[PDB]
Structure formats: structure tokens, C-alpha cells
Number of protein chains: 2
Amino acid sequence: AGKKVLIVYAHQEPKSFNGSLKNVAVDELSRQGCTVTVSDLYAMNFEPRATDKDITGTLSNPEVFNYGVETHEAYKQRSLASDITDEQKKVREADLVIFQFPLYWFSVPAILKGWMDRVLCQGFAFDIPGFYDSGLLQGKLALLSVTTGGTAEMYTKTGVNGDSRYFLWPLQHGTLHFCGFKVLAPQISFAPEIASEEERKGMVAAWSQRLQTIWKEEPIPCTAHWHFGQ
Amino acid sequence: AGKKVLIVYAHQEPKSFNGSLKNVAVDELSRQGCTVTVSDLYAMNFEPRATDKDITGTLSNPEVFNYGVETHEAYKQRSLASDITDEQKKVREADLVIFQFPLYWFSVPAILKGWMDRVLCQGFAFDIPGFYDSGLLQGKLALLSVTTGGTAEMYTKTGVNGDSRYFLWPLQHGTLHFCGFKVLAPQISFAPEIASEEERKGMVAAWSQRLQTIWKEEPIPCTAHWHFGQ
Ligand SMILES: Cc1cc2nc3c(=O)[nH]c(=O)nc-3n(C[C@H](O)[C@H](O)[C@H](O)COP(=O)(O)OP(=O)(O)OC[C@H]3O[C@@H](n4cnc5c(N)ncnc54)[C@H](O)[C@@H]3O)c2cc1C
Ligand SMILES: Cc1cc2nc3c(=O)[nH]c(=O)nc-3n(C[C@H](O)[C@H](O)[C@H](O)COP(=O)(O)OP(=O)(O)OC[C@H]3O[C@@H](n4cnc5c(N)ncnc54)[C@H](O)[C@@H]3O)c2cc1C
Ligand SMILES: COc1ccc2[nH]cc(CCNC(C)=O)c2c1
Ligand SMILES: COc1ccc2[nH]cc(CCNC(C)=O)c2c1
Ligand SMILES: [Zn+2]
Ligand SMILES: [Zn+2]
């Protein structure tokens, strides 16, 4: 309690394992007295494309469109599309942002990549200068709760997919830490489609249990060493 | 006889540096006598979201929607949406697929992430046991031509962003190699926005020149060692 959480959720099916992980997070954080908001991207038909429709005012350079430049100015002028502004309000108010999603091509599903691309604009999430430890979302926590098709064994240094931490780099470091977030350790629920009932129920309960003490956790040192080793 | 190339292009502005790199690739490959096709994703208003609209007719399990299962079965039953099958035909016929895009959050812009999520479905691009070296698109070459906002120095092992090979992992290994592609060395045009006209025309010319001998290149060894090792 005394804390606000935003869950950005990317799964098409409410009855899915991802849906269960999202719901147990809402249930537990709600039980604790926290304020909780969920952005259910597919239900919202969230727009993933970075286009000129994201700026409603006079463009700074109408001859040659540069998304980064135009959205940075639009942010400062308050002429960004309202769907972006609505997400920014949720992020600005949140103390913790949890991303719940199935891994798609070692990354986030495109609808969620679009949320990253359009919501975390210059001026709001970072500035130049004003990134990594000086990012604009400093003071906030972020956590990736991911599900995979591959087993934990396949996601090891000697497994076919390499260690799971490798694919986390662009997301935890390149995006979240870049914007100033401190990153909590990822929650990775491996191969639920293959797992049995005991195992699946076990994974949901492990997440619920972890959430009970989430406010006591320290963030990870989001560095190349943590991700790649040596 | 001859070679066929598909360029999957993701930039909103034809006058952009990315647009110029795409245009010189078309110009040079065409000059060589190659068959060239371009999927200009923003112009096509390409759908990035993975949804149940990607399957036509009736679902294999209309009670609990599973995107991966449904698209695998739709591929086998020739029931995928036409935008997806149109892209699959271009890929099936291509000997080389060049992805041209600006780096967005250490990855591809969401519209291109959506093309990978929706076009590279099970049965078409990979299956059990067709993945990595036995991926279904084996025999085809793939190449990432990326532009960045960050300078080359920032993308060094000890630079703030880490080595560029770190972010290439999910794309080169987790996506392209996984589907069986032999991956040519990436073309990285660092910070064209900061560079001078000469450094610019230079980066373009370097890409045009590389394309002159693209068919003589050998694929990189797509391994954890290549991306992280020393
Ligand atoms: C485009 C695409 C790209 C992909 N790329 C990758 C990749 O790069 N790497 C990778 O490893 N995988 C990849 N995958 C696989 C994907 O990550 C998995 O399919 C996904 O993570 C599984 O999560 P889910 O919620 O969809 O599972 P579900 O299909 O929902 O399976 C979970 C099972 O648990 C049951 N369940 C639900 N809730 C509960 C509950 N409360 N208690 C007990 N059981 C419950 C369900 O009914 C179901 O049978 C990809 C998939 C697609 C479609
Ligand atoms: C959502 C988002 C997220 C991002 N995340 C990242 C990230 O993770 N890491 C990162 O490093 N960067 C990131 N960026 C920055 C992005 O990668 C760069 O802005 C992009 O790569 C620059 O390419 P461009 O084609 O848009 O450049 P342009 O701005 O189009 O640059 C071309 C410039 O060169 C001039 N020019 C002169 N000669 C030529 C010629 N020969 N051909 C063409 N133009 C010429 C043009 O007139 C123009 O001014 C992000 C940007 C956005 C919007
Ligand atoms: C259903 O669609 C997809 C699409 C792209 C994918 N990449 C990887 C996997 C799962 C692979 N796990 C195992 C070992 O079975 C995958 C599934
Ligand atoms: C790493 O993440 C991002 C995200 C959005 C961005 N927009 C622009 C840049 C690059 C700016 N580089 C310099 C040299 O200052 C950028 C980087
Ligand atoms: Zn970091
Ligand atoms: Zn590889």
C-alpha cells in the first residue's frame, strides 16, 4: 500500500497463462492496499505504429518527417495524440511498472514494442542529456514478467537459446535503465504450455508469493556484467 | 538463374537516411540484374498486432485463443490473412532478405517487429525440428542494415550502450538464425543525424559499394561467442 502500480499487459487471451499471471498480480497488489492500473494493450487495440498521426500540431519540419524530433517537440507543446498522453499519465503516477508478456522472438510482442516506442518519448522518459542513471523516470521501479515457449534448460549459456539474461539486455538496459528506471529481477515463467498442472499452478503461486514482498526487493545491477558475465 | 532480393523497409519518410539506403540498395541490386521487391511497411500501413484476425474462417479452438497454435494450423490449412501470405510469398521466393530500419530501443521499430511476429510463423519459418541450422528458411541469406542515434563509441564493450553485438542477439540469433537464415554481417550506419554531409554521402556510398560484392560474402558464425565472446 502507499504505492501505485501500472501493469502493461500484452496477451490476447484472458484465459491464458499470461492472463493468470496478470490477474494474480492485480489480486495480490490489490490485497496489499496498493493502487493498481492495467493497460491491456490488445483489448485497447493499442496503436503500435510510430507515425505522423502521433502529432496533432504544426510540425517543426513538414518537409522531412523525423519521428523523434517531432514527438519530442509535440511532448513539450502538448500536441501528442491522446492515447500516448493517457499512457504517460499512468507511468508518471506509478511507483512500479510491471510488464506482463509472452516472449516473441526473444523480445516483446509488437503491440508492446509499440507502447515502448510511442510512450517513452524524449522529454518524457529521457532527454539528451538525461538518460541511464539520469533518465527522467528515475525513482521508479520496473519489472519484466515473461513467459517462454522454451524450457529453462534451453535458456542457459550452454543451451540452444543462450542464457535468458542475454535477451533481456535491450529491454532492461537499453530501454528501462536508459529511461532511469531501477530494474527489479525478472520473473521468468518457463514453458507453461509444456508444464503440467502442478507446475503451472506452482508458477502462478510463485509469482503471487514473490509479490507479497516485492517492496522489500533491491533492483539488479543493470550492467553488462550482470547480463553477460565474466 | 539470377538472384532475388526482398528488402523489408521500416521508415516513415522517403527523404530519410534510411530511405536513401533503401533506394541505393534497390538501385545497385537492380543494376546487377537481380530481382528486387520492397515491402515498405509504413506505406502499406502494415498491421503489427498478432490477433485472431490473422486466421480466416474458423479457429481450431475458439474457446481459448492461442496465437502460435492457431497460426501454425492456419498456415497448414492455407487460412492465414492475405497480408501475411503475401509477405510469405516474397520471403519464400527470396535468396536474400535485407531489413532496413532505424534502431528503436535497441531493436526494430514495432511495425517491423510485427512483420517478424506475424510473417515468420511455425510451419513457414521454423518447426520441430527445423530451427537454427535446420530452420525452414535455410539456404537463404539475411542482413540487418541498421541506423542508430548513438555514436560508434557509445556502442563499445565499455561504452554506455554496450557492444552493438549485444543488441543484435535477439535479431540475428534469436530470429534470423532460428529460422535457418545464414546471416551476413550487419550494416551499421552509426549516428547519421550527427554526421556531416560528406560522412553521410560516405556511409551511403559504402553501403552501395558493399552491395557490389554481397554475393561473395560468407555468413557470420551466428553463435553466442560471436556476439559476446572475446
Ligand atoms: C509470434 C510468436 C513468437 C514467439 N517467439 C518465442 C521466443 O522467442 N522464445 C520462446 O521461448 N518462445 C517464443 N514463443 C512462445 C511463447 O512465448 C509462448 O507460447 C508463451 O510464452 C506461452 O504463454 P501463454 O500465456 O500464451 O500460454 P498458454 O497457452 O495460455 O499456456 C499455459 C497453460 O496453462 C493453463 N493455465 C492458465 N492459467 C492457469 C492457472 N491459473 N493455473 C494453471 N494453469 C493455468 C492454460 O490453460 C494453458 O494450458 C513465441 C510465440 C509466438 C506466437
Ligand atoms: C522510438 C525511437 C527509439 C529509438 N531508440 C534508439 C536506440 O535504442 N538506440 C539508438 O542508438 N538510437 C535510437 N533511436 C534513434 C534512431 O535510431 C535514429 O534517429 C535513426 O537511426 C536515424 O536514422 P534516420 O534515417 O531516421 O535519419 P535522418 O534524420 O533521416 O538522417 C538523414 C540526414 O542526413 C541528411 N543527408 C545528407 N546526405 C544524405 C544522404 N546521402 N542520404 C540521406 N540523407 C542525407 C538528411 O538531409 C538528413 O538530415 C530511436 C529513435 C526513436 C524515434
Ligand atoms: C508458436 O510460435 C512460435 C514462434 C517463434 C518461436 N521461437 C521459439 C519458439 C518456441 C520454441 N520452444 C520449444 C523448444 O518448443 C517459438 C514459437
Ligand atoms: C538509446 O535509446 C534512445 C532512445 C531514443 C532516442 N532518440 C535519439 C537517440 C539518440 C541520441 N544519441 C545521442 C548521440 O545523443 C535515442 C536513443
Ligand atoms: Zn542497465
Ligand atoms: Zn546464431
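Chain B is numbered as in Swiss-Prot; the shown residues are, in order, 2-231.
Recorded method for this deposit: X-ray crystallography, 1.5 Å.
Just so you know, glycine gets a Cβ as well, placed from its N, Cα and C.
Feature annotations, reproduced from Swiss-Prot:
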type    : residues                                                             : note
BINDING : B:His12, B:18-21, B:104-107, B:148-151, B:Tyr156, B:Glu194, B:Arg201 : FAD binding site
BINDING : B:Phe127, B:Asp128, B:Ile129                                         : substrate binding site
MUTAGEN : B:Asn162 to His                                                      : Loss of activity toward CB1954, no effect toward menadione
BINDING : B:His174, B:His178, B:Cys223                                         : Zn(2+) binding site
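Taking 8 Å as the upper bound (exclusive) on CB-CB distance to chain A, the binding-site residues B:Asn19, B:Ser21, B:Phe127, B:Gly151, B:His178, B:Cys223 give none.
Only B:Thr149, B:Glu194, of the recorded positions B:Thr149, B:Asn162, B:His174, B:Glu194, place a Cβ under 6 Å from an atom of ligand 2.
Here the candidates are the binding-site residues B:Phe127, B:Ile129, B:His174, and by Cα distance the one nearest B:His12 (FAD binding site) turns out to be B:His174.
Long-range Cβ contacts of B:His178 (Zn(2+) binding site) within its own chain (separation 6+, distance under 8 Å): B:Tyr133, B:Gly136, B:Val184, B:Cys223. Here B:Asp128 (substrate binding site) is compared against the binding-site residues B:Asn19, B:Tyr105, B:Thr149, B:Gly151, B:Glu194, and the shortest C-alpha distance is to B:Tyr105. Those residues of the chain, other than B:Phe127, B:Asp128, B:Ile129, with a C-beta within 8 angstroms of the mean position of the substrate site C-beta atoms are B:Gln123, B:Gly124, B:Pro130, B:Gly131, B:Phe132, B:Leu137. Here B:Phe107 (FAD binding site) is compared against the recorded positions B:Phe127, B:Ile129, B:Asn162, B:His174, and the shortest C-alpha distance is to B:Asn162.
Nearest by CA distance to B:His174 (Zn(2+) binding site), out of the binding-site residues B:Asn19, B:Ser21, B:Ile129, B:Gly151, is B:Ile129.
Listed binding-site residues: B:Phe107, B:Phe127; maximum Cβ neighbour count within 10 Å falls on B:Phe107. Of the listed binding-site residues, namely B:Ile129, B:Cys223, the sparsest Cβ surroundings within 10 Å are found at B:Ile129. Long-range C-beta contacts of B:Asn19 (FAD binding site), restricted to its own chain and to partners at least six residues apart, with a cutoff below 8 Å, comprise B:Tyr10, B:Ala11, B:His12, B:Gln101, B:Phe102, B:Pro103, B:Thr148.
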